[PDB]
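**Student:** Have a look at this one.
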Amino acid sequence: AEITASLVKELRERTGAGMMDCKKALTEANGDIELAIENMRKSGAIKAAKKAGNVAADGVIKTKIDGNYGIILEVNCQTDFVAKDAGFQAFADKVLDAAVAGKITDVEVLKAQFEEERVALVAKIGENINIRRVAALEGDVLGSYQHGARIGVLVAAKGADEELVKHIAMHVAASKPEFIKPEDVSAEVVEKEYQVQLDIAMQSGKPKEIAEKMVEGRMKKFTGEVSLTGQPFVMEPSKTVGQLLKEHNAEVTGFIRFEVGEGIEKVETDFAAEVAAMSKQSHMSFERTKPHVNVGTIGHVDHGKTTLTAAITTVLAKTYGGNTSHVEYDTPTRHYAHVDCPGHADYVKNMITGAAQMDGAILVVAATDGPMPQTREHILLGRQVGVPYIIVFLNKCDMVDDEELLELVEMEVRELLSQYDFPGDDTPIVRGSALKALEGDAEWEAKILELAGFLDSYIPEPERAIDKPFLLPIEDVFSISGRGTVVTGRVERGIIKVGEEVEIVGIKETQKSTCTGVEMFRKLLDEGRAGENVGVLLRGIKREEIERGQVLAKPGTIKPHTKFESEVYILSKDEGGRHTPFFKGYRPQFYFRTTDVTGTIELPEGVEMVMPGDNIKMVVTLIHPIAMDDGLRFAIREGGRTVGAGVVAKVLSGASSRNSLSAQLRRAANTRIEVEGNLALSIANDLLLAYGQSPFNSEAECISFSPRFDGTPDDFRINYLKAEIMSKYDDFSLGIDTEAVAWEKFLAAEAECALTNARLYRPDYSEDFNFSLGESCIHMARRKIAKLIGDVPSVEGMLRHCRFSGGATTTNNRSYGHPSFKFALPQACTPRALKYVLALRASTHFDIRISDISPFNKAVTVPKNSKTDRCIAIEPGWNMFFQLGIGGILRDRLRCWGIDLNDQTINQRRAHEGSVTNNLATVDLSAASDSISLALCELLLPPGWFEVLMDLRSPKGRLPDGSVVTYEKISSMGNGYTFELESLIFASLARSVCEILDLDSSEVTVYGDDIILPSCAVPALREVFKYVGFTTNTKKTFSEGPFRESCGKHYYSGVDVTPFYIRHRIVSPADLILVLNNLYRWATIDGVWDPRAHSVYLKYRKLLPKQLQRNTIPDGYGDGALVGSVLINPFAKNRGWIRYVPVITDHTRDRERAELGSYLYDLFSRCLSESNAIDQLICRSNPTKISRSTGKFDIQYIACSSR
RNA sequence: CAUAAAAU
RNA sequence: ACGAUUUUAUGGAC
Ligand SMILES: Nc1ccn([C@@H]2O[C@H](COP(=O)(O)OP(=O)(O)OP(=O)(O)O)C[C@H]2O)c(=O)n1
Ligand SMILES: [Ca+2]
Ligand SMILES: [Ca+2]
């Protein structure tokens, strides 16, 4: 010991002060009881001093009302945990209560008649605790609501009633409006937004009245949203609060809403680092099958959770061997991942959302203090989250000069533990010190070792996947001639051997069968194991009696349930979730392992609203059964949107849309808009007329107009529109116009490849004295290409990227374009290509069949613009299959040149920069794909690659004409690699031009033939291009002026001037809706209409069937409806707190899929997979369904919000 | 993959 | 015998 005093517990269990704070204030007073107590009071206020320097951004909010008087209180603290401690609840309650009767408003008066008690609590708790906001509200009627303790509101209303103010109070907590009426916004607070935003618009060049009217309309909006009155009432968001009030003759005097920790920043905490940051101040000085164990750390803010995780790491490092914001450390027998548990709600969330489960927590309390009041709430988290085991690490034991005092702390924590049903008497407890360990000290250092032993020994080894009874979630079901039914999926756990019997359980009543076999794409297997994608064959059972969503499992091991309790997390707006709350009868979709299943739910007694961001317990009952046991995770969905996650906590027992309205909309959709003449053109001219631009004289001018690259952006925007809008219209009369044009072009490109083939094959001119830019780039480009690409396409590469994913082949028309028919019907293949097919055949037990072995592809024609079609090439199926292989590998490799072919936004953005800086140019070639000659390829690519490219192309072509060509080009568009190969050729030449001019290669960026490189380089690029056979398109390439375009976006001095195109004669209501939408999107800023165009929009709107004028959807939901405000829409049905609106879709008949083919396709894909917040990982890929498109239209109801 | 919208 | 690539919204995600 050290003390002339031993029993400090009496001092403690009447103060709540730390053990040492106790024995030190006792030692220094000869050891007098009532005396020491007082001595501590004094020293108290001074300890709360370092508290101030602790950001207390948590806490609670309280509200009390007495007939007419109501007050709302906000008192802060540092954690979730103390926020729900009884102690802290009492203080805040008292301050609340003793602030109602004594109607206080001056915070400071309140913050002062309590200050002596404040320090009292702080001292005990050891956390900063400051009272904060306080306000009062009086009204002829007022009511309150609070949302747990995170948000409280006061609502005051005249001429209102009781239920009515509950509801408004709930709404205020949901939509947090700043003002009570749109007219309350400081007639100046806004005037700023209007002087500032009138320029935003006037600087686009929009003529005053236009920018003015837009900013006016824009602000009318800006105001109504942030004001109670013009906010869609959350309990029925079709009518607003203003309108809601007025139907109750009611008015709202005013409202208060406080939210815990509003406008307190709260510097973020990165745990993983914070720890590694201490493992530095001291670290300076097959057996890969070890089980993964997840541990959490949890305790008082400054008791040492972090410094301990350091010690755990340095020491385990020194001694033994050696998804974010965690740490991992290694034990000779196990592997650990370790999270901190800094808050109760944050943890509960992560444990729901599977983003941090726990095999055991380690509870860290400092022995100098002993357990704190809120330690109880730490342990309570453990119990509520179901942590299986809790180990205790007593910390800072050196600063305790009396062993018997350690015995005291130790026994307090054993009681709290047992108070919450944990094994108190048997729980490992370690008297140690984090500090001494990290600063080296075998003594205290061996205690960390002792704790880690307690991890290896006390936390039981978690059951390995393969050791659990077999379960495979069923993704699809195939009837296969002369084999029977096979299901596919990834086996979730265990092992299934052929022979063994299986139960199939889920949607319908359970069934039994026996495993006839198990197969993957490559081989047949004896057994399927955990984590393997397989097909499983079943005896007897017919295909029509198995559904996706059911499971396959060892009998009696899993059961079908409909009712159950769960813990769930509703995602925030900010996380792509819902943006509005739900209530009693929420009715979403519950996605289990592989399928949605609808279900109702009942909230827990006392909660009536749920908002994005909430944790919540709810009782879900499903419309039909699903195989579950507690532990099972599921997602919450609204029309394929994920808005929640949950886990089944305990299985229980337990067990809208319109007709005519639907029918009316369909009738209308199937109608035909009728007009005199060319409706597209009428719209276009009316549009030009509203913008003070001259109309189109004739069909012939529509396609022969050129914009002026100058003028203000606004004046250029409609002008360019004018030149683009009708430019691809396929229904013009006047024109000896054909596709004769396309084939002439097709013949011209071949003739150029002919020339360049002759040319380029001739490396020695006459006498080696004369040097050329073109020659030099080919030499430079080549060298670069080889370092990027290798001598040869790898087997790994090809095995990862070869696939069918298609449309039409030389054997299958578009009807049979789906990959599954490629595996079903035999595909053609080229003489040189035959080896590749043979190799596929020797790699699998399934039949791989060649239809006919020929050198030909089919040259055909597809629409392009009003002036010409464009010829493409339908390849032999097996050729395509491998072409996609090298296509896929070049895609991977091009990433090192900072070129990313799965993303055209990097080209769009550099197009934009270019229109501002003029330092980047956008360049276009003409028949780009058709101009890559054989010769150019053989000089640029490694021989190995070239041979592989030459095996894989179609060497010959067959025109619709009936004639043939022997291709002078390497390949055309339609071929599986053409596009990546252009990219490579174009990039390598441009990059070579950069080196030669002393510019960064990395400034080069390419997407097919949209090319962007520094402007200075264009003249030389033009020269190289001429040399190697390309013709650059002067009209589409810009290395100066204010205009740039790349990948479909067009810019003029930074402003977007991307046009829209009317491609077809408009006949159905859907066609009209397409055009009006494209016009919406072109002429709208943030939903607000440029007025010039709005007049045209309204005019042609009238052409639609009456009902389709009102059927509106938000932007970003397609074109089966007019884009506009969906809250206004009369056809929207709000069913179960999810809003559903009708949209026109293409009507389709069902069609027979190919069973083997689809099954092959399925397995082939799973193979592909195997060789190449974050809770998306609860969904899959979908069963193949073929369908024919009739030309009628159908109406379909879809979920939508406003995102 | 693809009906659909932009697009190379 | 309308294609190869990207992409986003809807549906093969009942
Ligand atoms: N079925 C198709 C059609 C086009 N493309 C790709 O588009 C690229 C270039 O074509 P565009 O840039 O759109 O224009 P071009 O047809 O080459 O000619 P122009 O600019 O004169 O219209 C190359 C080609 O691989 C393709 O891969 N497959
Ligand atoms: Ca081009
Ligand atoms: Ca282009």
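Our numbering is plain: 1 for the first residue shown, then up by one each step along the chain.
So this one's X-ray crystallography, 2.6 Å, going by the header.
Every residue gets a Cβ built from N, Cα and C, even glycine.
Pulled from Swiss-Prot, these are the listed features:
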VARIANT   A:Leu721 to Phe (Swiss-Prot position 71)  In strain: QB_1
VARIANT   A:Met780 to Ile (Swiss-Prot position 130)  In strain: QB_ancestral, QB_1, QB_2, Qbeta_1_FR and Qbeta_2_FR
MUTAGEN   A:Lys784 to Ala (Swiss-Prot position 134)  Complete loss of infectivity
MUTAGEN   A:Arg803 to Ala (Swiss-Prot position 153)  Loss of RNA polymerase activity
MUTAGEN   A:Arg814 to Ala (Swiss-Prot position 164)  80% loss of RNA polymerase activity
MUTAGEN   A:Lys864 to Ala (Swiss-Prot position 214)  Loss of RNA polymerase activity
VARIANT   A:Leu901 to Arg (Swiss-Prot position 251)  In strain: QB_1 and Qbeta_2_FR
DOMAIN    A:909-1041  domain 'RdRp catalytic'
BINDING   A:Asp924, A:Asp1009, A:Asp1010  Mg(2+) 1 binding site
BINDING   A:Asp924, A:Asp1009, A:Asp1010  Mg(2+) 2 binding site
MUTAGEN   A:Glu995 to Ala (Swiss-Prot position 345)  Almost complete loss of infectivity
MUTAGEN   A:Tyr1007 to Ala (Swiss-Prot position 357)  Decreased initiation of RNA polymerase activity
MUTAGEN   A:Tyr1061 to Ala (Swiss-Prot position 411)  60% loss of RNA polymerase activity
VARIANT   A:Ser1068 to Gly (Swiss-Prot position 418)  In strain: QB_1 and Qbeta_2_FR
VARIANT   A:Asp1150 to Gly (Swiss-Prot position 500)  In strain: QB_2 and Qbeta_2_FR
MUTAGEN   A:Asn1182 to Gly (Swiss-Prot position 549)  50% loss of RNA polymerase activity
**Student:** Can you check which residues sit near A:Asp924 (Mg(2+) 1 binding site), meaning Cβ under 8 Å from its Cβ, same chain, 6 or more apart in sequence, and list them in order?
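**Tutor:** Expected: A:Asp1009, A:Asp1010, A:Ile1011, A:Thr1032, A:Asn1033, A:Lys1036, A:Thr1037.
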**Student:** Would you mind reading off the Cα separation of A:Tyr1007 (mutagenesis position) from A:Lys784 (mutagenesis position), to the nearest angstrom?
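**Tutor:** For A:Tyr1007 (mutagenesis position) versus A:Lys784 (mutagenesis position), the Cα atoms are 19 Å apart.
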**Student:** Out of A:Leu721, A:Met780, A:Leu901, which has the highest number of nearby Cβ atoms, where nearby means within 10 Å of its Cβ, if these are the variant positions?
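**Tutor:** Its Cβ has the most other Cβ atoms within 10 Å: A:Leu721.
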**Student:** Relative to the Cα of A:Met780 (variant position), which of the recorded positions A:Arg803, A:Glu995, A:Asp1150, A:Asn1182 has the closest Cα?
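**Tutor:** Comparing Cα positions, the candidate nearest A:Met780 (variant position) turns out to be A:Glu995.
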**Student:** Please give me the recorded positions out of A:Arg803, A:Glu995, A:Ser1068 that lie within 10 Å of A:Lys784 (mutagenesis position), comparing Cα atoms only.
**Tutor:** none
**Student:** What other residues of this chain sit with their CB within 8 A of the center of the CB atoms of A:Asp924, A:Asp1009, A:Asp1010, the recorded Mg(2+) 1 site?
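**Tutor:** What remains near the Cβ centre is A:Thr922, A:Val923, A:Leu925, A:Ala928, A:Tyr1007, A:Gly1008, A:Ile1011, A:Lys1036, A:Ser1046.
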**Student:** Given the recorded positions A:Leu721, A:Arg803, A:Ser1068, which one's Cα is the least distant from that of A:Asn1182 (mutagenesis position)?
**Tutor:** A:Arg803
**Student:** Does any of A:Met780, A:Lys784, A:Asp924, A:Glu995, A:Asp1009 have a Cβ within less than 6 Å of an atom of ligand 2? These are the recorded positions; tell me which, or none.
**Tutor:** A:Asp924, A:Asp1009
**Student:** By the DSSP assignment reduced to helix, strand and coil, which category contains A:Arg814 (mutagenesis position)?
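**Tutor:** In the DSSP reduction, A:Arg814 (mutagenesis position) maps to helix.
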**Student:** Please work out the helix, strand and coil residue numbers for the domain 'RdRp catalytic' (A:909-1041) from the DSSP assignment.
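**Tutor:** Summed by class, the stretch gives 66 helix, 25 strand, 42 coil.
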**Student:** Spatially speaking, which of the recorded positions A:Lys864, A:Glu995, A:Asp1150 is closest to A:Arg814 (mutagenesis position)? Use C-alpha to C-alpha, please.
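**Tutor:** Of all the candidates listed, A:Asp1150 is nearest in space.
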**Student:** Measure from each Cβ of the recorded positions A:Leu721, A:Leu901, A:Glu995, A:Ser1068 to the atoms of ligand 3 and list the residues where some distance is under 6 Å.
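**Tutor:** None, by Cβ distance under 6 Å.
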**Student:** Here are the recorded positions: A:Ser1068, A:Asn1182. Which has the lowest count of other Cβ atoms within 10 Å?
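**Tutor:** Comparing Cβ neighbours within 10 Å for the recorded positions A:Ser1068, A:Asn1182, A:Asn1182 has the fewest.
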**Student:** Consider the recorded positions A:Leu721, A:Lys864, A:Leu901, A:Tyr1061 and say which one has the Cα lying nearest the Cα of A:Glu995 (mutagenesis position).
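**Tutor:** In terms of Cα distance, A:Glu995 (mutagenesis position) lies closest to A:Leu901.
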**Student:** Between A:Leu721 (variant position) and A:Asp1150 (variant position), what C-alpha distance do you get in Å?
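**Tutor:** Roughly 41 Å, rounded to the nearest whole number.
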**Student:** Have a look at the recorded positions A:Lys864, A:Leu901, A:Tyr1061, A:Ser1068, A:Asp1150 and say which one has the shortest Cα distance to A:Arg803 (mutagenesis position).
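**Tutor:** Checked the recorded positions A:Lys864, A:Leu901, A:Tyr1061, A:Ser1068, A:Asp1150; minimum Cα distance to A:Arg803 (mutagenesis position) goes to A:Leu901.
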**Student:** Using C-alpha atoms, which one of the recorded positions A:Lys864, A:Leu901, A:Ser1068 comes nearest to A:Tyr1061 (mutagenesis position)?
**Tutor:** A:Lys864
**Student:** For ligand 1, which among the recorded positions A:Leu721, A:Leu901, A:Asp1009, A:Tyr1061, A:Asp1150, A:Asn1182 have a CB under 6 Å from it?
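**Tutor:** Only A:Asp1009 meet the Cβ criterion.
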**Student:** Which Cβ among the mutagenesis positions (A:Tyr1007, A:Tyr1061) has the fewest C-beta neighbours inside 10 Å?
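**Tutor:** Looking at the mutagenesis positions A:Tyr1007, A:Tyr1061, the Cβ with the fewest others within 10 Å is that of A:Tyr1061.
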**Student:** Going by DSSP, give the three-state secondary structure for A:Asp1150 (variant position).
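**Tutor:** Once the DSSP labels are grouped into three classes, A:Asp1150 (variant position) ends up as strand.
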